[PDB]
Amino acid sequence: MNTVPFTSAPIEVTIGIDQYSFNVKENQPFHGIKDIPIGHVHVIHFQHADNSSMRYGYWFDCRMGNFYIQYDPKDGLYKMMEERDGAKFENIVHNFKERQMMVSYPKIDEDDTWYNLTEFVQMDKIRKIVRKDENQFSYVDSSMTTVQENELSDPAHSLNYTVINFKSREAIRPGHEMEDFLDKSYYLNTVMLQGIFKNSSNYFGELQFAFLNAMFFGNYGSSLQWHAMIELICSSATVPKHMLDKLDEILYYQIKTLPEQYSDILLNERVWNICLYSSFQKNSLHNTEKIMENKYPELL
Amino acid sequence: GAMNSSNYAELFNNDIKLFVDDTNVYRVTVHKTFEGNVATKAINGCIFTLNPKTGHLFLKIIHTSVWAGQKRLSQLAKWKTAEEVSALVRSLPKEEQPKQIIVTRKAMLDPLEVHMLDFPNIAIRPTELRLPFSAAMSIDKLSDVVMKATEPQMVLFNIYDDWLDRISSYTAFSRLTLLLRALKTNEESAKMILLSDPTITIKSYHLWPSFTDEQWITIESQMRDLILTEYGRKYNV
Ligand SMILES: COCCOc1ccccc1C(=O)O
C-alpha cells in the first residue's frame, strides 16, 4: 500500500480520493493519505471551501513514482509533485504516519467499486488524453475543454479524447450513407476499434475515464464523450457479445456510483432513452436498464 | 438556419439555392387483398427540386422499380431523395451548384446532410413556410411525364414559363405558390378556373396558360376566392 503525503494544508478544502472525500480546515495538521490500494489508477481531487470554482485534481499510479501534494500560494492551488529521493520520501511518510497525521484510504474489503469503475483505465492512456509529458501524473479540472469542443482554445490544456462525430466523413462511407448512419457498426468496429483504439479494452478505458472526469470534476466535455461512446455502441447492430456484456457491467457500476442529486446534470435523457429503449442494443443492457429504471425513472 | 417570413426576400437574391420537396417521391394506393388484408401498390413519383429565383425545376422521376424488394420504404424514400439531390449537385458545374438547399420537410435534414458531407459549404436548411409543392402532380404536364416513365429519368422544366420576362422572381414565386395552394385545396375548381376560357391555351413549351397581365390578375383573384371559399366550407364559416 502506498502513500501520498501533503506538506501542509494552508487553505480549507474538500479533498477527494477516488470516490471518497473529506473536509480539511484552514491550517489543519493534515499530512496526507495512506493505505492507497496498489494495482489501480487513482485520482486525488480538490474543491476549495472559499471558491467552489474549479474543482481540479490529479490522476496517478503509485507504482510509477513517489508523489506528494504541496500548496502553492502563488498559483493558489494544491499541486502534485514527484519526489525523486526515495529515502527522503520514506522518512517523510514514516514521521507523518507515526504522528498519525494521515487519513487512511477507507476501502471496505467486500467493495470492488473502484476496480469496477477503473477496470480498463491505464495511466499510459490517461497521459495521452492529458498531455504534459514531464510529469508521471495528470492534471484535470472542471473547465478543461476537449479537442472536439475546441474545433467547434489553448491546445496545451485540452482533453484529447478521440473525436466521435456521427455526421462526418469518418463515420460514413461514401456510397453507404443510409447504411452507416442508421447502423454505426462500420464506424464502431472498423474505424474505432480496429483502427484507432486497437481493441475494446482501450475503448472502454477511455469511456471509463471520461465518466470519471465528468463525475469528479463536473467536466462537461468529458460527459459528452462518455455519452458519445455509449451511443456509438448502442447504435451498432453488430457488436461482439463480450463487449455488450462488459458494457452492461461498466455502465451499471457508473450508475451505481453517480450522486443521486447530480443526475440532472450528468445524464443525457436523449442518449439514455435512445440507448435503453430504441437502439439495436435496447435488450442487451439488462443490468443497466434495471438500475436506470429503479434509481432515475424520471429521466425515462 | 430555418427559412421563414422574416428572411423571405433571401429566396430571390443572387446566391443560388434550391428547394427540395420529397412529398411525391413514394406514392402508394392502399387496397384490400383477396384474403381481406390490406396492401400497398406504389406508383411512379418524383423529387421536386426548384430554384425559386430562375424557375428551373429539376424533376427527377422515381420509377416504381426502385422500391422493388426494399423494406421501410418511407424511410428509404428520404435517403433516395438525398442521394438523387447529391447526384444532381455533383452533376452541375461548380458555378451552378447551390450555396443552400432548403428542404420543405424537416425529416430530410439528416439524410441530405449525410449525403452532402463532401460539400461542407452548402448549407442545408429547413423552412417554417408551409409550401404547397405536394400539388406539383396537379400540373398536368408534370403528372403526365411521371406516370408515363418506364425507367428513372430527369426532366427539366421552367415552372414560371416566360413570366420572368414581365414580373420579378418574388412575384412569380407568389403566383406559383397561390396556384399550387389552390390546386391542393380544390383541384377540380382550380383547373376549371385555369381552363374556363377556351381561347387561352397552354403553349407546347409551357406548363400554364398564356394569360395577359390583366387576365393573371383576374385568375389570381379567382384562386384566392377559391381558397377562401374552401376555408369557409371546411370550418363552417
Ligand atoms: C446511494 O445511492 C442510492 C442508490 O439508489 C438506488 C435507488 C434505486 C435503485 C437502485 C439504487 C442503487 O444505486 O442501488
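Going from the start of the chain as shown, residues are counted 1 onward.
Per the header: X-ray crystallography, 1.5 Å.
Backbone N, Cα and C define each Cβ position, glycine as well.
One mutagenesis experiment catalogued in Swiss-Prot, B:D21 to N (Swiss-Prot position 1853), is accompanied by this note: Reduced growth at 30 degrees Celsius. Strongly reduced growth at 16 degrees Celsius. Here the residue is the original one, while Swiss-Prot reports the published mutagenesis B:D22 to N (Swiss-Prot position 1854) with the comment Reduced growth at 30 degrees Celsius. Strongly reduced growth at 16 degrees Celsius. For B:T23 to A (Swiss-Prot position 1855), Swiss-Prot lists a mutagenesis experiment annotated as follows: Reduced growth at 30 degrees Celsius. Strongly reduced growth at 16 degrees Celsius. According to Swiss-Prot, the experimentally introduced change B:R105 to K (Swiss-Prot position 1937) is described as follows: Severely impaired growth. Reduced growth at 30 degrees Celsius. Strongly reduced growth at 16 degrees Celsius.
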Determine, to the nearest whole angstrom, how far the Cα atom of B:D21 (mutagenesis position) is from the Cα atom of B:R105 (mutagenesis position).
7
How many Å lie between the Cα of B:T23 (mutagenesis position) and the Cα of B:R105 (mutagenesis position)?
8
What does the structure give for the C-alpha distance between B:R105 (mutagenesis position) and B:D22 (mutagenesis position)? Integer Å is fine.
8
Cβ neighbour count within 10 Å of B:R105 (mutagenesis position):
17
Hey, which of the mutagenesis positions B:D21, B:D22 is the loneliest by Cβ count within 10 Å?
B:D21
Near the Cβ of B:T23 (mutagenesis position), how many other Cβ atoms are there if near means within 10 Å?
21
